[PDB]
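Below is one structure; the comments refer to it alone.
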Amino acid sequence: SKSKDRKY
Amino acid sequence: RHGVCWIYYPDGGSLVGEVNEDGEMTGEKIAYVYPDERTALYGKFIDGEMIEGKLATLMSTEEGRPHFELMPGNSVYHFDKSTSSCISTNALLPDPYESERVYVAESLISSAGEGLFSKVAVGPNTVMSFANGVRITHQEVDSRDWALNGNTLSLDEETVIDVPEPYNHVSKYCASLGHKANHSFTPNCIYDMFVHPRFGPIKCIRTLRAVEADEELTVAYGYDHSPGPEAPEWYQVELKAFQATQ
Ligand SMILES: Nc1ncnc2c1ncn2[C@@H]1O[C@H](CSCC[C@H](N)C(=O)O)[C@@H](O)[C@H]1O
Ligand SMILES: [Co+2]
Ligand SMILES: [Co+2]
Ligand SMILES: [Co+2]
Ligand SMILES: [Co+2]
Ligand SMILES: [Co+2]
Ligand SMILES: [Co+2]
Ligand SMILES: [Co+2]
């Protein structure tokens, strides 16, 4: 994802 | 029954007051107390939603009841959750807790623009700043170029918070300042969930360790490293270098 801090 | 209720969020902020007959945080003397257990927004709430909170200091508690002193000025705040297109009804009105703890200045990191700095020395686990922005979808964010995704922060699986240009300028938006933290693979802060009385459900920046006054606050941006990495080039470069020192 092109965003900070996503839980993968 | 003529007693006082405190409801703490996991982040350490709380609502406090005499609840109504239905057990709701509703009244003219309800307060939200920030995680310092000292800074408060005191006034009219309906079922825990801030209608008009005035800035106050929690001076003492007696028998569990908080005793507040209102701060000077006529600083009032209200619940004002962002939408997909509106960041804030008071974009230039700073959060009073944040404004005592952080400031924005040129980053110490080379070529990284502005950064977020501590105003004072604080201990570990201290909430320093709030990450608020417009609320858009992962689909919108992932479908567009990195050039538009510099300020995006995932909130949960449904929502991304963004601070779209030109609200990335402090002269245009300074209600919250968390979007100003730069990246480090050896950060002194982390993102955590936060329930804010003005901003609603957002994220905050919390220290991992003690920090000195005038220290730059950094967070790990946490881009996916093996979807090479899906990340801007400055980050991909920094990642290689970091991996080297390891
Ligand atoms: N470690 C790092 N190295 C280089 N640039 C960085 C960085 N961390 C953050 N940035 C910059 O900061 C942006 C994210 S927003 C962070 C605040 C920004 N520096 C500002 O002045 O508003 C990135 O797009 C990148 O331009
Ligand atoms: Co403190
Ligand atoms: Co006391
Ligand atoms: Co691209
Ligand atoms: Co600009
Ligand atoms: Co400016
Ligand atoms: Co420490
Ligand atoms: Co780049």
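Chain B is numbered as in Swiss-Prot; shown residues: 115-341, 346-364, in order.
Cβ coordinates are placed from backbone N, Cα and C, and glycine is handled just like the others.
Swiss-Prot lists B:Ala226, B:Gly227, B:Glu228, B:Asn296, B:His297, B:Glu356 with the feature S-adenosyl-L-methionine binding site, giving experimental evidence as the kind of evidence. Quoted from Swiss-Prot, the note attached to the mutagenesis of B:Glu220 to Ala states: Increases near-attack conformations. For the published mutagenesis B:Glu228 to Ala, Swiss-Prot gives the following note: Increases near-attack conformations. Looking at Swiss-Prot, you'll find the mutagenesis B:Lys294 to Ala noted as follows: Significantly reduces the catalytic activity. In Swiss-Prot, the entry for mutagenesis B:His297 to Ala or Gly states: Abolishes methyltransferase activity. The structure shown retains the original residue. According to Swiss-Prot, the experimentally introduced change B:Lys317 to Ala is described as follows: Induces a reduction in methyltransferase activity toward TAF10 but an increased methyltransferase activity for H3 and p53/TP53.
Features recorded in Swiss-Prot, as mapped to the structure shown.
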residue	record	Cβ contacts under 8 Å, 6 or more apart
B:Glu220	mutagenesis position	B:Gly227, B:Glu228, B:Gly229
B:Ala226	S-adenosyl-L-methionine binding site	B:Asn296, B:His297, B:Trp352
B:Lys294	mutagenesis position	B:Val218, B:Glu228, B:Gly229, B:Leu230, B:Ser243, B:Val284
B:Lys317	mutagenesis position	B:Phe244, B:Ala245, B:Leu267, B:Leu269, B:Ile275, B:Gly292, B:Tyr305, B:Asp306, B:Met307, B:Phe308
B:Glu356	S-adenosyl-L-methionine binding site	B:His297, B:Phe299
Within reach of chain A, those recorded positions of B:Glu220, B:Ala226, B:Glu228, B:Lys294, B:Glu356, CB-CB under 8 Å: none
Sparsest-packed among the recorded positions, when each Cβ's other Cβ atoms within 10 Å are tallied, from B:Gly227, B:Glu228, B:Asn296, B:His297: B:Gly227
Distance between B:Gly346 and B:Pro341, Cα atoms (Å), gap of 4 unmodelled residues: 8
Mapped DSSP class for B:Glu356 (S-adenosyl-L-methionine binding site), helix or strand or coil: helix
